[PDB]
Amino acid sequence: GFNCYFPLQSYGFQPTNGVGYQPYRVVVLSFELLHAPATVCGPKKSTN
Amino acid sequence: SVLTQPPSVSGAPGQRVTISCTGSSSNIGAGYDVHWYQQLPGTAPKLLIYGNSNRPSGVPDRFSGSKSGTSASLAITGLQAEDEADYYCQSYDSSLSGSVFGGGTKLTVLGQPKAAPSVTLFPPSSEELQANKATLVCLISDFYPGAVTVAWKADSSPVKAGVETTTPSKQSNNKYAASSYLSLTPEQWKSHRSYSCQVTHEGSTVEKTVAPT
Amino acid sequence: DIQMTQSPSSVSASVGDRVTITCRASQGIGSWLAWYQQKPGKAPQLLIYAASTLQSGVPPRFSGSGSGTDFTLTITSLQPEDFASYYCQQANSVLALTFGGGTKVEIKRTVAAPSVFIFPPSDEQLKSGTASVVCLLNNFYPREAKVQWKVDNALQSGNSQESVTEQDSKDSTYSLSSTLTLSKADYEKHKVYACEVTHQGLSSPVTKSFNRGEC
Amino acid sequence: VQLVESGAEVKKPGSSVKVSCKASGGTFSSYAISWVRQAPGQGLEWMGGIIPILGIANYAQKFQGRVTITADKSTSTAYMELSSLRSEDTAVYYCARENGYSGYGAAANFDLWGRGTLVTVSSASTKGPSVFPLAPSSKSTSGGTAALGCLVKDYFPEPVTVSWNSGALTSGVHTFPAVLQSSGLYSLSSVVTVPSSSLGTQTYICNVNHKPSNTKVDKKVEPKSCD
Amino acid sequence: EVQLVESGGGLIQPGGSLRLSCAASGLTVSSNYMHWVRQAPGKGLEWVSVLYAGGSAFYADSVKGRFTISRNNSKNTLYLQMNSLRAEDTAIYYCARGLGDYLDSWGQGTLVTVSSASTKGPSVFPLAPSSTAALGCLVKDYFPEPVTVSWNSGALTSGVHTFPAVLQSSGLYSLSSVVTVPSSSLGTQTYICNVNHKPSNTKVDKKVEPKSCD
């Protein structure tokens, strides 16, 4: 009824939209360093 | 799938049973919580816990859960007769982009006074020979669901065709009854002198011989 | 970043006609446009939203269909009650609204003729030190009216302000008047004052010219 | 509220199936409605969920676009449509209701579940079942009791309800389930215990009732006279 | 079932602070998106500022500075404070509540006038008709909006065309009023136009007669 709407609204991904309205795939890299020993670190070079 | 669960677990009336549900780091090792579902044999599953600390309405206080690292632990205060059900852990998967369920575990708490099996053989009647088929039955009653191996012999060579095993059905006095069927033809029915059904249970073998002629 | 231009500004249609107001945006927007109807002296109200659906209280005569760039508000039956301005608004990701210009719909009227009525300043205004002379326009249609004044057979610019009254509810008659402000020293320097008009209803322009102290 | 599903459905390997998961005592409101399957001997899977204010369904990457799930706000019921049926898909299909919350987990939990729909695939068609009498021999009745009954053969749509004397017998009656065979046929058993003194004054009959085939066969049994 | 009222409008100096008050009857002040749409007189609407259900607000490019929004949950009212004002800020605005990407609710408006002038009495000068005919009086150098006019104390209501106020370069409005009168009744009936308004409390009754010269 009135004053009762779903909090989720759909995105309009039309191909005719502008550059700023284009669908961009965004990946977030979150880094957290605690006192625990590290398991993933920098890579190793393979020079000639 | 990506979720690993123990196959089966035994319980006792008064002790504590811990069930561990482990999975991949993308679904279990991440920040996603776990959800437990109890699936009774004949009833739709219902939510047991949600959010790893809360309990929905109608859930008894004996059921509890906790999360420790990349594993989920389920603690139940005591075991009742209605606890014989399959438990599953459900969590959100990032890679599969959908919710996934665990492999499931079996918690069986039961005990019956198993005795020596009793076997009865019913040769087919004369009217069954006109249907161009022969069906040999091996009725067994007052036994245990374990060790229900069925063997057939014709006094010269074992039979390896048409042999099958049926699951038993619970009676009204805490007993299980089953049987076995053997499809044959009336053409070879009169060739063999006698037929027998072999049932092996806990090392006790009972042999019965029926004479068609 | 985004600018709003509307092709129609002043359109005239009958009862059985489609106003066909079109809405154009600088950048393509997909079905996120809403229309309004603001009466003069009355608070605005929404008509449609998202350019596809219809408000419950709004009558279903209004309709629209626009995918990415071209939008419209074609009306099947035009009523005398919904004679107001129209706007199409599009928001941004930070809820930045963008309202544009107003398109007004007016009832069709006879062309008639721009009757020119000159009015010299009175003798009471001589003591005040400011001289104002106006010429009146009545029963003229449409709004395309030239108001340029001719003083001493010379062009005058940047000295008159137009005043347009609202359309009356009786027969929708337009009235025009322009006021010119000048000092009393410059009033005695000029001798001939007149204003000329141009319209579709006149084959030739009509100019009324008077002189200072002419009885 | 409660979720009510349809009955058991039997289809063909390569047909189309559709059911409804109706809601009683209230509509779907704004919570998501999902479908979760379970199979005997296997775990539970997930196919998607339906939002009842927008009609947008998010599928799973394990399954292709061969299944569609839809719902209507007028009836507040959820429908599904699966094509290209296979013998693997012999599992029951349940409709579930999600209940979200706020927190660091954000894991969807299923608070309410549907009643259940049984889906089975069999290439065999519908045929007429045959019932044949069974009677002990002289050597079987060593004591004062005899064990006899009726067996049902070549029935395609599931074992039927077996009643002794139209439900007049309730003691000593047992029901046996079917079993998969080489050709997919099913066979059951039914054995009862009766005293030997009632074999000469009271006869036993088996009443079989089969809803899909619209058949009802009445047959009698008697102990053998030769032995 | 919505109703929004506004208060605080009036005449104020450019170098001052003004606080508005928008009240909602059936709407809360911390659960919806609100927009402050301001429409210039004679022009279309224009966005100014937006506030969310939480503690966040946004402004346009031209009004990014000198703007503060602070809602009040105690009396269910919306407050907008303008610490600095310009000459272009005079317009009519309507407080409202709405959803994402569009708003449907709307409220009334309060007129605000900002200038360096003050209250000034209206000067009425007659317009002598030339020898149908047109007659009237011109209102010059008056402030502020609005001013009402009447012919024969409201007896004459046919052919009355009251032009709207126009802002001059000197900061004072001008108004013109004319009526249609036949030439046969010029020497029979006397026409007097009354010009008065509340902020100055001046009542001048001046007649118009087509006599004398220049």
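Numbers in chain A track Swiss-Prot; the residues on display, in order, are 485-532.
Structure determined by electron microscopy, 3.5 Å.
Cβ coordinates come from backbone N, Cα and C, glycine included.
Feature annotations, courtesy of Swiss-Prot:
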type: MUTAGEN; residues: A:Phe490 to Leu; note: Increased resistance to neutralizing antibodies and human covalescent sera neutralization
type: MUTAGEN; residues: A:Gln493 to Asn; note: Reduced host ACE2-binding affinity in vitro
type: MUTAGEN; residues: A:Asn501 to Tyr; note: Increased binding affinity to human ACE2
type: VARIANT; residues: A:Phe486 to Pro; note: In strain: Omicron/XBB.1.5, Omicron/EG.5.1
type: VARIANT; residues: A:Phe490 to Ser; note: In strain: Lambda/C.37, Omicron/BQ.1.1, Omicron/XBB.1.5, Omicron/EG.5.1
type: VARIANT; residues: A:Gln493 to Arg; note: In strain: Omicron/BA.1, Omicron/BA.2, Omicron/BA.2.12.1
type: VARIANT; residues: A:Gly496 to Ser; note: In strain: Omicron/BA.1
type: VARIANT; residues: A:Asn501 to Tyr; note: In strain: Alpha/B.1.1.7, Beta/B.1.351, Gamma/P.1, Theta/P.3, Mu/B.1.621, 19B/501Y, Omicron/BA.1, Omicron/BA.2, Omicron/BA.2.12.1, Omicron/BA.2.75, Omicron/BA.4, Omicron/BA.5, Omicron/BQ.1.1, Omicron/XBB.1.5, Omicron/EG.5.1; May enhance affinity to human ACE2 receptor
type: VARIANT; residues: A:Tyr505 to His; note: In strain: Omicron/BA.1, Omicron/BA.2, Omicron/BA.2.12.1, Omicron/BA.2.75, Omicron/BA.4, Omicron/BA.5, Omicron/BQ.1.1, Omicron/XBB.1.5, Omicron/EG.5.1
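Applying an under-8 Å Cβ distance to chain E, the recorded positions A:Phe486, A:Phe490, A:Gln493, A:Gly496, A:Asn501, A:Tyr505 reduce to A:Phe486, A:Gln493. Contact annotation for chain C: of the listed recorded positions (A:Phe486, A:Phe490, A:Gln493, A:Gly496, A:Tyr505), A:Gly496, A:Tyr505 place their CB atoms under 8 A from a CB atom of that chain. Around the Cβ of A:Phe490 (mutagenesis position), 11 further Cβ atoms fall within 10 Å across all displayed protein chains. Taking a C-beta cut-off of under 8 Å and a sequence gap of six or more, A:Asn501 (mutagenesis position) has no contacts in its own chain. Proximity to A:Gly496 (variant position), defined by a C-alpha to C-alpha distance within 10 angstroms, is shown by the following recorded positions from A:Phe486, A:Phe490, A:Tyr505: A:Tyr505.
Distance noted between the C-alpha atoms of A:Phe490 (mutagenesis position) and A:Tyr505 (variant position) is 23 Å. Around the Cβ of A:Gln493 (mutagenesis position), 11 further Cβ atoms fall within 10 Å across all displayed protein chains. Those recorded positions from A:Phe486, A:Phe490, A:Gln493, A:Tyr505 lying by chain D, with Cβ under 8 Å from one of its Cβ atoms, are A:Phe490.
Of all the variant positions listed (A:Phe486, A:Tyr505), A:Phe486 has the fewest other CB atoms within 10 A of its CB. It is 17 Å from the Cα atom of A:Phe486 (variant position) to that of A:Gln493 (mutagenesis position). A:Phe490 (mutagenesis position) carries neither a helix nor a strand DSSP state and counts as coil. Rounded to the nearest whole angstrom, the C-alpha distance between A:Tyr505 (variant position) and A:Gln493 (mutagenesis position) is 16.
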